[PDB]
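Chemist: Shown below is the structure under consideration.
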Amino acid sequence: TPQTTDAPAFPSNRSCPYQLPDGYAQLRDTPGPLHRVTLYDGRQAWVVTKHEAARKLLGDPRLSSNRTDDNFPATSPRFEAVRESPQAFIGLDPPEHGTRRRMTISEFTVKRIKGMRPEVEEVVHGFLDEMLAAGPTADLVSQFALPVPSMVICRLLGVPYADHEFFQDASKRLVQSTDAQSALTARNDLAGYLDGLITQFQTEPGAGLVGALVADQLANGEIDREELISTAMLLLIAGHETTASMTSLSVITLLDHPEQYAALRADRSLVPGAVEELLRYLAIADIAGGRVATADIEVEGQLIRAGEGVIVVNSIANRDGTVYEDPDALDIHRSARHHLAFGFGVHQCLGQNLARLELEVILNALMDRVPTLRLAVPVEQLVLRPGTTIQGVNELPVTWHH
Ligand code: HEM
Ligand SMILES: O=C(O)Cc1ccccc1Nc1c(Cl)cccc1Cl
């Protein structure tokens, strides 16, 4: 009996850190905005696989971001045991989404990000000082990719970096949890820690976004204490797992495309466009694409019914050849404008301009200070995270001329 299905298992796992999974190239090539898939629990959902349709559906308020909905298209059991906790604004819809998001936007403006350049540059070069002084070989993830954005986001939040061993471990356990119990434990660890931080700010008002939320909105009853915890937790985790993943994956990708990496080193004005192309090409955050319909939506002759889960797969939409000519070619010189790596619409990544600053500083610093950087193992020996979490590698052995 043939095993062919019209609802393939989703998500798929990468076999090469920067290439579309084989099942995804098939979804990309099949006409139409939507395709049926089967999720880990056997439930069918839709995936959005085309670029303009993805923008349309991310902008449609009939596609709710509410994870507590029984029909939300969960791709693993990660959140099934944490539903008794309030959602951060990533899981809220208007009007609640905006009231919560607006409590945080002041920390992420273009002006604030510009003012953060000296701090980001100091942090990047400090961790490089230490890594290069110890000599090769090193794990780029633990020694550079993770600590840099962790220190930066901690200062933005008012989270003391002295606790980094504890919160970096809990963050990893939650983001990469494979069972509901391990996710619950990691989330509880972070929640109790952040709750104590709130009490400390109530005793001694202090700097950072958490301190600002405690002194203002919490003291006015405009955010619940547990919502503050969830918001701080989202910003802490997103603030260091996403950039760390982009750093390690960009290094792997650039070293696999040496002609472009050399062109990048010779003309640093190409760095901002290279970062956009790497964001498009590596598209690390498909796990942020889930939505649930609260009303019927007709999409080019296909019908999303109320109550159906829909996943906007931005990595596949970013390989739409009607937008990016030869979409599977890495080209740091191409226009990667309009990519969906950060989403689109009211939920478009709050941290996107901090991420862009960090990646530009990081790439320029690696080229300046470690021009002989190379991988210490073959690419095929790296262990890639599965499609049920943020894409990337947990370890990246590197060497250089000592
Ligand atoms: C480094 C590369 C990054 C990528 C690829 C990425 C990806 C994404 C995506 C695709 C979304 C959309 C979520 C949705 O539509 O449901 C999102 C939202 C969000 N991201 Fe980023 N992100 C990155 C960096 C960051 C950083 C550094 C922060 C800092 C805290 C951050 C904080 C957030 C927040 C708070 C949201 C929710 C926005 C909202 O719901 O209004 N992200 N991210
Ligand atoms: O959403 C998941 O399954 C993993 C997870 C856990 C805790 C906090 C955030 C995330 N995911 C996540 C991250 Cl780390 C960044 C941007 C968007 C999303 Cl959905």
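If you go along the chain as it appears here, the first residue is 1 and each next one adds 1.
The way this entry was determined, per its header, is X-ray crystallography, 1.4 Å.
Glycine too: its Cβ is placed from the backbone N, Cα and C atoms.
Pasting the feature list from Swiss-Prot:
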- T75, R187, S230, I287: calciol binding site (BINDING)
- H97, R101, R291, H347, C349: heme binding site (BINDING)
- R78 to F (Swiss-Prot position 84): Alters the substrate specificity that gives preference to the 1-alpha-hydroxylation of 25-hydroxyvitamin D3 over the 25-hydroxylation of 1-alpha-hydroxyvitamin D3. Increase of the hydroxylase activity and decrease of affinity for both 25-hydroxyvitamin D3 and 1-alpha-hydroxyvitamin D3 (MUTAGEN)
- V82 to A (Swiss-Prot position 88): Decrease of the hydroxylase activity for both 25-hydroxyivitamin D3 and 1-alpha-hydroxyvitamin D3 (MUTAGEN)
- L174 to A (Swiss-Prot position 180): Decrease of the hydroxylase activity for both 25-hydroxyvitamin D3 and 1-alpha-hydroxyvitamin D3 (MUTAGEN)
- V175 to A (Swiss-Prot position 181): Decrease of the hydroxylase activity for both 25-hydroxyvitamin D3 and 1-alpha-hydroxyvitamin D3 (MUTAGEN)
- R187 to A, Q or K (Swiss-Prot position 193): Decrease of the hydroxylase activity (MUTAGEN)
- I287 to A (Swiss-Prot position 293): Slight increase of the hydroxylase activity (MUTAGEN)
Chemist: Less than 6 Å between Cβ and the nearest atom of ligand 1 is the rule; apply it to the recorded positions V82, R101, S230.
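Modeler: Cβ < 6 Å from ligand 1, in sequence order: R101.
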Chemist: List, in residue order, those recorded positions out of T75, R78, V175, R187 with a Cβ under 6 Å from any atom belonging to ligand 2.
Modeler: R78, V175
Chemist: With DSSP assignments reduced to helix, strand and coil, which class does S230 (calciol binding site) get?
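Modeler: SS state of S230 (calciol binding site) = helix.
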Chemist: Taking the Cβ of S230 (calciol binding site) as the centre, count every other Cβ atom within 10 Å, in any protein chain shown.
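Modeler: Result for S230 (calciol binding site): 24 neighbouring Cβ atoms inside 10 Å.
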Chemist: Using C-alpha positions only, work out which of the recorded positions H97, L174, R291, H347 is nearest to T75 (calciol binding site).
Modeler: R291
Chemist: Which one is it: of the binding-site residues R101, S230, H347, whose Cα lies the shortest distance from the Cα of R187 (mutagenesis position)?
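Modeler: Going through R101, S230, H347 one by one, the closest to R187 (mutagenesis position) is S230.
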Chemist: On a simple 10 Å Cβ count over all chains shown, which one of the recorded positions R78, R101, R187, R291 is most densely packed?
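Modeler: The largest 10 Å Cβ neighbour count belongs to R291.
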Chemist: Given the recorded positions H97, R101, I287, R291, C349, which one's Cα is the least distant from that of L174 (mutagenesis position)?
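Modeler: Spatially nearest to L174 (mutagenesis position) by Cα position is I287.
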